[PDB]
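Visitor: There's a structure below that I have some questions on.
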Amino acid sequence: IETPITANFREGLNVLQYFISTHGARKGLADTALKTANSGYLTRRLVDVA
Amino acid sequence: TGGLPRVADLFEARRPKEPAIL
Amino acid sequence: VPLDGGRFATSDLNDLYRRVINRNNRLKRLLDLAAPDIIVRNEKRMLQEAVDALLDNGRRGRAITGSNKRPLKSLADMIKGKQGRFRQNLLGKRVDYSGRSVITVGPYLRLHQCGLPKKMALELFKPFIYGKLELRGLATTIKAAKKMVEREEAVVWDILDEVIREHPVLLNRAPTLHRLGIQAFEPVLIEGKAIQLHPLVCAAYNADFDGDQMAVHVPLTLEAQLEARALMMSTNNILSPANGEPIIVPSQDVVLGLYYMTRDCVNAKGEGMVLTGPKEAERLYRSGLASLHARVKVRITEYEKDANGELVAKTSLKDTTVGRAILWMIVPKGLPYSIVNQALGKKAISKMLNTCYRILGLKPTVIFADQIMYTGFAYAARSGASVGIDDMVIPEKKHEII
Amino acid sequence: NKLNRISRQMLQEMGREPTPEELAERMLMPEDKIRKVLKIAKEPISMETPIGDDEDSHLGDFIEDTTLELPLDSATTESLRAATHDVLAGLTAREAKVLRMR
Amino acid sequence: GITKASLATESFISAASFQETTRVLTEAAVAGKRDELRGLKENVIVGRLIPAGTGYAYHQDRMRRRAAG
Amino acid sequence: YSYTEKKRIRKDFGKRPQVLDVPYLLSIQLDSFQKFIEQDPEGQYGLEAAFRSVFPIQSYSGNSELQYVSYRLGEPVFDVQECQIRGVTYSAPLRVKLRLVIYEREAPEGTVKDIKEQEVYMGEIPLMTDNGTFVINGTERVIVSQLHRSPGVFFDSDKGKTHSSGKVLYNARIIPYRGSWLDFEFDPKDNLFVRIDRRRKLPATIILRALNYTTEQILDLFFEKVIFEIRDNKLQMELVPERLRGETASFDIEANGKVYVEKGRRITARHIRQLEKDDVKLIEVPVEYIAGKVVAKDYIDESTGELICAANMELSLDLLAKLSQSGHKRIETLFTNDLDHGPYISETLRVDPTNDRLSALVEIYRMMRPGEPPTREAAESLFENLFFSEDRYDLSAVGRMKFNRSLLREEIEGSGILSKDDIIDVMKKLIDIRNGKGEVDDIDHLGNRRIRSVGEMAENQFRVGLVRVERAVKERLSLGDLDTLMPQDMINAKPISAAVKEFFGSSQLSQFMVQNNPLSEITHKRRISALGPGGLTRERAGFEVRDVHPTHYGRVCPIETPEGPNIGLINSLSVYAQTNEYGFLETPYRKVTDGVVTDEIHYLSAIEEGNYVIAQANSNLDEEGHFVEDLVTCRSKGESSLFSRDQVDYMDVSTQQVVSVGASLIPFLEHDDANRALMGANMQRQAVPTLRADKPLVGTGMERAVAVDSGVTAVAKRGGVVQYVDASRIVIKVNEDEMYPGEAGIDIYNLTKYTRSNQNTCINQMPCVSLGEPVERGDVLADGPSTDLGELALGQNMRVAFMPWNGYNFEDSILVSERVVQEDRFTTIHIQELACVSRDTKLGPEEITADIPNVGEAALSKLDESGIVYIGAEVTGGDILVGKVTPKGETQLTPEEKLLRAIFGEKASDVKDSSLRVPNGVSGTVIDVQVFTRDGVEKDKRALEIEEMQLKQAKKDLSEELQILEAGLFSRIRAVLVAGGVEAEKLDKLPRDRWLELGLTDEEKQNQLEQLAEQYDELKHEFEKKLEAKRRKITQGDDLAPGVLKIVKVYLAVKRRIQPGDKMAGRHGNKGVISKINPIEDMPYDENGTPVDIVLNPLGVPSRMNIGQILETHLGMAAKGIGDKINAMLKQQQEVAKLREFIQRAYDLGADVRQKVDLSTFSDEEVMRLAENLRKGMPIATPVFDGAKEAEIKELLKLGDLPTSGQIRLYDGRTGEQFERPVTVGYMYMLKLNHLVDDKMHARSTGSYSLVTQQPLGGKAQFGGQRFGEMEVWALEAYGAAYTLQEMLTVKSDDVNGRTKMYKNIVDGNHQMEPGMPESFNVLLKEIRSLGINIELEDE
Ligand SMILES: CO[C@H]1/C=C/O[C@@]2(C)Oc3c(C)c(O)c4c(O)c(c(/C=N/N5CCN(C)CC5)c(O)c4c3C2=O)NC(=O)/C(C)=C\C=C\[C@H](C)[C@H](O)[C@@H](C)[C@@H](O)[C@@H](C)[C@H](OC(C)=O)[C@@H]1C
Ligand SMILES: [Mg+2]
Ligand SMILES: [Mg+2]
C-alpha cells in the first residue's frame, strides 16, 4: 500500500492503520501454520530416502 | 525463485519450465 | 464381544464372511437341485462379488454393511490406511510406564537433572517400589507392598529416592524434529504437579512456557539405562548435530545479566582503584563500595596450555571493569582473560562456550555452562532491568521527516 | 413385528408413544418379556464404527480386554506359591502332606 | 528425485509401510521375494534390535553366521 | 445517571460522544428463532412459509387432496430447569389442523365429505431459552449462525493457472437455494459448455433444444442478422454503418454514388461518420465474401422440395448458386467480430450431437443418470423437474433478487424457479463479459456472502421432514378406504420428528454452549461459520476466503478469529452489526447532508455502502457539527484517502464498530500488535470464574453491556423498591406507573444457586442489593459468576512488577507471591457429575445395596444404610460414593486361594464389587445426590426420602410465592378501599380474608375492586394446578435406557486454588505458567513496605509487540493511587466536604472529555456510598480506539501522588539491598484460564489394554500411556539406542507375553527383557495369511 503506517505502538494507531495491519498478521499466521505442514512433509520424504 | 518450496524442487530434481541446453 | 446395556458389537468382517458362506452354501445346494444355467450362473457371479468385497472392498460396487451407509471395512482396509499401515504410521501405539503434565522452569537444577512431581514418580516406578520394598524387608509380600503405596505410608518416600537416584528418565516434547527432541535427565523429586526443566535445554526442545506440555518415559531394561546415560543424556549432547555450534547456549534472561555484568559506564563508584584479585573484587561489589561496571586494573591469573599437553600460567595487570573481574572466578584454567574482557553479547557468549569445549574437553565445559546460567540469572535479578513507557524514545525529528 | 405395529397407532393417539408396559398389555404374553424380547432383537453395532473427531478412532479401539490378567496380580500369584510352599515346610511332614491333599 | 529414489527399497516390508500397501504386497507376493531384514524400517515393524547403534554389534555378528555352517 | 450507577461510576476518558449505544448483543440469535416459530399470516420465513410451499398435497391424480389449515405450539412438557436434570429435550408439541377433501369420481370437482381432523400431532420441535440456547439432552447447546455463498448467479474468472497458456476463462454459475446447480463455462477455444451439478461437461446449446429451440432460433437469439439481397444479379447487401468498426475492408466499398473508402483501409471514426450522416442502407457486394459467412435460417428448393442448406452452415460460392436458381432472394448470415461480438455460439452447435427437443432431453437424462436406457416420458420429465419444478428447485426471494439485480433488471422479486428467459439472459451476460464489456464478481465480497441462523436452518430441516413424509403421504392416500382412516392414521411422527432431531442433535452447527464464562457464551452466540452443510471445508479453501476483506469493516471483526486449522473461517460478529432485511450484513452510519453531520442513523448493506463516500469515526467537528478541517480522512470505494469538506455522504457512527465484543474489551488495543491482540481476545474466553468476583480496574466501558446482555445476571423487570432480599430470592414491590391495573403485583426473582456448568465450573448468583433499596426498571438486581455491580469481571487485577527474578520467570513463566493463594482470591470451584448405574446383566441384576464383600466400617461410615454417601460429607480419593455390587457366581477359584479362605475362614461372596468410588487425587464435598429409577422397580429407603424431601421443598416454594403475593395483592386492595370510604385503623383490625365484601360508591373504583377479585381467585387455582402438576412430576417413575434399572448421580464440589503449572494470561496476549509460589518474605517491596504480588519477565514485552499491557500497568498504578488516597481520607473520617472536593477533581482531568459529573448527586447519602466502593481502586474506562492518552495518564498520576515515570525503586526481600534502576510497577488485570495443572497431569504404570490390538488403554481414568510416534522413533534412531526402541514398541506396549515376563523380573530385581514378537505385527501376519498370501518365517 502506497500510504504506509505513519504511527507506531508508542502512539495510537487509528481505525484504518489497524485494519490494514490485520492482513499482515493474519497472512503471517496462516503462512506459518501452513509452513508447519510443509516442513514436516519434507522431513518425511527426506528420512524415507535416507 | 526462493524459499522452502525451492528446496523441495532441488531435492526433487525437477526440470525447470524453460531450461537451457548444454 | 458384549458391551454395556447388554448390546453387542462386532467387526465388519463377520457381515462379510457370513455373506460369503450363505451364498457359497446356497450354490452347493443349487448344484444338487440341477438348476438352470441362468440361475447357477447368477449365483456364481454373486459369490464372486462377495469374495471380492471381503478381500478388498471398493474395487467394484463398494458393498455397504447392514443398516449402515458407511461401507464395511474389508481385510485389505485393515492393513491399509493413512499412510500405508496403521501399525507403524503416526500413531503408532500407546506405551506403558509414561506420563505427562505442564512444564515449568527450575533454574536451580543442574543441566543433568529435572524436576519430577511426587505423585507422577510414585505411579510410574510402582513395580520398582514394590520390588525394593521387599528387597530390604519393609513389606512381607508384593501384595502388602501394593497396599502400602496405596496407603501412601511415610516410609515409602525414602525407598523411592533409592530407585530414583541413578535411574534416568526420558523427556520428550510434542513436535519431535531432531534427535534433541528427546533427552535423558536424572530425576529430582518435586512437590507439585508440574515438571521442571533446565532452562538451557529449553532452546533445544524449542519449548516455550505458554502452556506447552511434555511427556516422560521410564527406561526399564538395564541396557536402556546405559543407553540413556551414555547417549540420550543431557550432558552428552551439548552441540547441535546439524552444525558444531553449542545448542546449550544461554538463551535470554541469563545473557541480559552477563551483558549488564561486563559492561562499563563512564563514571561509577570505585573507578580507577586496584585490587589484588577477583576474590576481593566481589568483596568490593557485594559490600556496595564499587559499581558493577567501572574501569579498574586488577591482578588476574590466566592460563595457557601452550606447552606440550601442559598448562602454563601467566599473571598481569589487566585493564577491565568490576563486573568482568568478578566473572573471571568461573572461567576454568586455560582460557585467556581476553574472552571475558569484552561486553559479552549473545554472540560472544556462545563462542566462549564453544572454545571452552574444544580446549578443555567435555567435563569442564558442562560444569562451566551451569555456572554461567546461575550467575546470569542472579546478577540479572540484581540489575533491576524493567521496561517503562518512557523507555521507548521517539525521535524528535519524526514529525518533520513524515 | 407385532410390537412395531402397535406403537404406530398408539404413537399419535397417545401423542408421545406408549410406555414400556403399555404395549405389554396390548401383547398376549407375560408382558414383562417385552424387555427381554427388545434386547436380543437389536442388531450388533459395527466395531469399526467411527466415533469422535473422525480421527480413525473407532469404537473397537476403545473396547478393553477383560479376560486378560494384569501383571500386578500375576506377580502376586508367583509369590503366593513361594509363600504357601515355604510355610508348609515349617510343619510336620504329614501336615504338609495332609494339607496339600485336602 | 528424493521421493522417486525412496520408492526402490529391497525390503518389501519397508515399502509396504509408506507406499500403497495393496500394490506392494501383490507385486512382491508373486515373485516370492524373500526379505532378509537387514534394514531399519523392517526391523522396527517386527520388533527386534535396530541393525545400528547398540544393535549394530548384534546384527553384524548374526549376519556372518548366515550363509555358513 | 441510574441507581446501580450511583453505587459505582467508571471514569471515562475519550472525547468522541456516543451517538448510539450498543444494542442487544443477542439480537441475531433471538430474532432469528422468533421469526421461525410464530403464527405469521403470510410467506415471511417461518413454519407458516415452509408449509405453504409443499401445500396443498394431493394424491396421485386421484383427486383426493389434503390441505393445511393452521398450527399451534402446546405448552412445554418440562420447563427449562426440569428438562435439564432428567435429560430429555426442551420442546413443544406441534399441533397442525388438516382438511381432507375428496373429489367425486369422475366429477366436476366437488367434495362428497371433508373431515377436518383437529391438530394431528407431528413431532416436538425444540425451544430456545431466554438466553438463546437449546437443551438437546439435558445439555445446553448453541446453533452458530452460518455464512455461505448467497443464492443467485455469479460470474468468475479462473485466470492464470488454467492450461498455462494464460488467456483467462470466464464462467457463470447459477446456485439455487434448493435444487440442482446450473453451471456455464468457456474453454480455450471459446466454446460454451454446461454441466448440471458437478457432473459431466456438456455443450451449452443442448439446453435450448431441451427448451424446444431448433437451430434456427439459436442463431436468431444470440446473433444478429446480416441480410443479403440478390437484386439484379449476384448479391447486394444491407449495411449497418456501425458494423465496419474494428475490421478492414474486404472489397471495393462504394455507395451513394461516391466511393468513400477502397479496399485495405481499416474503418475508423471517419468511415462510420460518412455512412451514418449520408444514410447508406444498401450496397452491392461480391460473391466471395460469404465463403466464410454462416447462413442464418434454413433455405430449401421450392421445386425439388429438398434441403439446400441446413441452419448454421458455412456458405460457398457454389452453394449460393444452388440456392439462387431456386428463387431465393434473401440469405441471412451472422455478424461476427473477434473483438466485439464473437462467433462462439455458432461453433458450439457443431459439437452438439442433438437436433430436436427429444434428442437433447435424452442426452441430458443419459448424462445425469447414465448407463440406464432413456425414455420419452423420462427425458421430458427429468428436464422439467430440474430447474422448472416448483418442488425440487427454488432460488427463493433472495436468490431471485440477486439474480435479477446482477442481470440489471427492474423487478426485485419474481418466480422462484428458472424460466427460459432467465437461462437465456444469463448466457447473454456471460458472453458480454468475455467480449470485454462488463466485469466479474468475486466470491469473497460480503454482498455475495449471506448469513443464515437458527430460525432459517431449522426451517430447512423441517422442510426435509415434510418431503420425506410427502412420498409416504401420497402413497397412503393411494389405496385409502373411504371414511374410516383419517388425517391421523397416515401422518406419523418419527419421520418428521427425526428430521428436526437429526439437526439439533448431531449437526455441525449445533454445539455445546461454551460456558465457563459470560464472554465465552456471548461470543459463541455471536459467531459466524463458513463450515458445515452448505459451507466450505478446511481442506478445500483457500487463502482468499480466509483472509480479511475490505467489506468486513463494521460487519465482521478482523482481529477475533481462531488461530488453528481454520483461520478466518469463523470470525465473529461486530458490535453494532445487524442482519440485513434480505439477510446480508448491514452496519449503522450517520447521514451527512450538505456540510452538516446529521444524527439520523441509516443502515446500509454491503452493496449499499459501495457508492457513498463515508467519513472516519475519528474526526473533529463542533458546534452545528461542521467538519472542522476542510478535508478529512475517508474511505469511499475500496480505498482510503483525504476527502473534501462537502463531498462526504455519510460518517461512521462509533469508533468501536469495526471490532467485536471480545476485541472491544482489551484496553489500549490500539497500542498492541494484531497477532497478540487476537490471542488476547482468543484467551479471554477461557477465563474461569473466580471465588470473589472482583472488577476490572482498567477497562473499556463495554463490560456493563456485556454483563447484562448475557443472561448470567438478573435484571429488573419493573422498577420499584425491594420488599425482601435473600441469598435465595429477591422480591421487588413495583412502582404504580409501571404496575398493571389488574392482579396488582410484585416481581419475584428466583436466583440460581450453586450448580454444575458444562465445563464443570460453578455458576452461582449473589444479591447485589440491600433490603429496601430503590431500583428502577433496567437496574442490576444480582450478579452472576464473574460479574461485579453490573460490570463484567473475568478475573482479579493485582500488583505486578516487571524484572527478572532469579530465572524463575524464564520464558513467560510467572512468579506469584504467597499473598495471592492465602487471600483465596484466585481459587476456583469445580462441580463434577459422577454417575452410578445399576444395569442388568445376563448373570443377574445389580444391587445398590450397602453390602459389599471385603470392606471395613471406616469405608461404610460415610455411607448410609442404603449405600449412598450422605449429603455434605467431605470425601477424598478412594471413598465410596455409591455402593454397587454385580452378580458373578461360582468363581471356581484355585488350590492356594482355596487354602487361604480355609485358614482365615472368610466366605467369598457370590457378588462382585462395582461400587462407584472417588477418583484418585480429586477431593471435594458432596453437595447433592440424584436417584433416577425405572418405572416399576421399588425405590429403596434413601431414594424415597429424597423424593419425599423434594415434595416438602417443592410445597414450601409454591407457598412462599403465594404468601408474599397475597400480601402484595391485599396491599393494593387496602389502597383502593381507602379511595372512597377510607378507614385506616378500622380496616386492618378485622381478619384480612374478610375484606372482599366491601363495595364502593359509583366510580371506576367499583370496577377496580372487581378486577382484583377476578385475578385473585385465579391465583388460588393457578397455584393449585401448579402444585398438583409439580407433585406428579416428582412421583412419576423416571424413564431410563434399555437395561438400566436405576442411576445415582453424585455431585461433588471440589475447591481448587492455584498451584505451579496453571495457565495465566493478561488481555494483551501474554501467556504464562506459574513457576514457583514464593513466600511474602522474598517478595520485592517498595520503601513504604507493601510487597508486590507478581513478578513478570520484561523480556516478553519487546519481542511480542503488545505495549498496552504496560500502559494497562501504568494507568493501573494510577487507579490504585486514587483508591489508596480515598482509603486514607475515609479512614481519616475527614468529612463529606473534603472528600467531595477531591472526587470532582479526578473526574474532570484538565479539559475536553465527555464524562460530566456531580454535585447533582445528593451530597450526603449518595456520595458517601460511592466513596466506599472506590477505596479498592478508581475504575477507569479506556475506549477501544478513543482511549486515554499519555498526557492524561501522566496527569492522573500527578493526582495519584505517584511518579510520572511509572517506575519506582524496589528492594529485594532477601538481601534487603536496593535494585539498580527504577522498575515499572502497577496493576494488571489477569485471567486464570482453565488449563489447570491437576487436570493435564497423568501417569500410568500398568493399566488396561485394548482387546483388538493389545495396547495401553485407559478404562478407569488411569489414562492410557503417552502415544509414542514415528517422529519420536526417529529421535531414538539418531541416538544409538537400540534397546530403548525395542523395549518401547515391544515389552512396554504391544507384547502380550513380554509385559508380564518383564513385570515379574522388575520385582525380582532382574532388569532384562525377553522380547518376543509384538502382537501388532503378529496380527498383520494373520490378516495377510487370511488372504491368498502365504507368509512364513524361514530359516533360523
Ligand atoms: C457440532 O460441532 C462440532 C463439529 C463440527 O464439525 C466441523 C467440521 O464443522 C465446524 C463448525 C461449523 C465450527 O463452527 C467449528 C468451530 O467453530 C470450531 C472448531 C474448532 N474447535 N477447536 C477444537 C478443540 N480445540 C482444542 C480448540 C479448537 C471446529 O472444529 C468447528 C467445526 C468442525 O470441525 N472452533 C470455534 O468456534 C472456537 C475458536 C472455539 C470453540 C469453542 C468450543 C470449544 C466448541 O464450541 C466446543 C464446545 C464444541 O462446540 C465443538 C467441539 C463442537 O463439538 C460439539 C460436540 O459440540 C464442534 C464444532
Ligand atoms: Mg523459549
Ligand atoms: Mg507454546
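Chain F is numbered as in Swiss-Prot; shown residues: 3-1342, in order.
Quick check of the header: X-ray crystallography, 4.1 Å.
The backbone N, Cα and C atoms fix where each Cβ goes, and this holds for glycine too.
Feature list, courtesy of Swiss-Prot:
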MUTAGEN   F:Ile561 to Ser  Resistant to antibiotics salinamide A and B
MUTAGEN   F:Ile569 to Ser  Resistant to antibiotics salinamide A and B
MUTAGEN   F:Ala665 to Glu  Resistant to antibiotics salinamide A and B
MUTAGEN   F:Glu813 to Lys  Disrupts the enzyme's active center
Visitor: Counting other CB atoms within 10 A of each CB, which of the mutagenesis positions F:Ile561, F:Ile569, F:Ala665 comes out lowest?
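Guide: Each of the mutagenesis positions F:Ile561, F:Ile569, F:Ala665 was scored; lowest Cβ tally within 10 Å is F:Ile569.
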Visitor: Under a threshold of 6 Å between Cβ and any atom of ligand 2, which of the mutagenesis positions F:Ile561, F:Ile569, F:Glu813 are retained?
Guide: F:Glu813
Visitor: Using a 10 Å cut-off, grab the number of neighbouring Cβ atoms around the Cβ of F:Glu813 (mutagenesis position), all chains included.
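Guide: For F:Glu813 (mutagenesis position), the 10 Å Cβ neighbour count is 23.
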Visitor: Near F:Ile561 (mutagenesis position), meaning Cα within 10 Å, which of F:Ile569, F:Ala665, F:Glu813 (mutagenesis positions)?
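Guide: Cα filter at 10 Å returns F:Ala665.
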Visitor: Work out how many Å separate F:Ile569 (mutagenesis position) and F:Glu813 (mutagenesis position) at their Cα atoms, rounded off.
Guide: 26
Visitor: If one measures from the C-alpha of F:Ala665 (mutagenesis position) to the C-alpha of F:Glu813 (mutagenesis position), what distance in angstrom results, rounded to a whole number?
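Guide: Rounded to a whole number, the Cα-Cα distance is 26 Å.
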Visitor: Taking chain C as the partner, extract the mutagenesis positions from F:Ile561, F:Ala665, F:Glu813 whose Cβ is under 8 Å from a partner Cβ; order them by sequence and answer 'none' if none remain.
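Guide: Going by the Cβ criterion (under 8 Å to chain C), the qualifying mutagenesis positions are F:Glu813.
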Visitor: Going by DSSP, is F:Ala665 (mutagenesis position) sitting in a helix, a strand, or coil?
Guide: helix
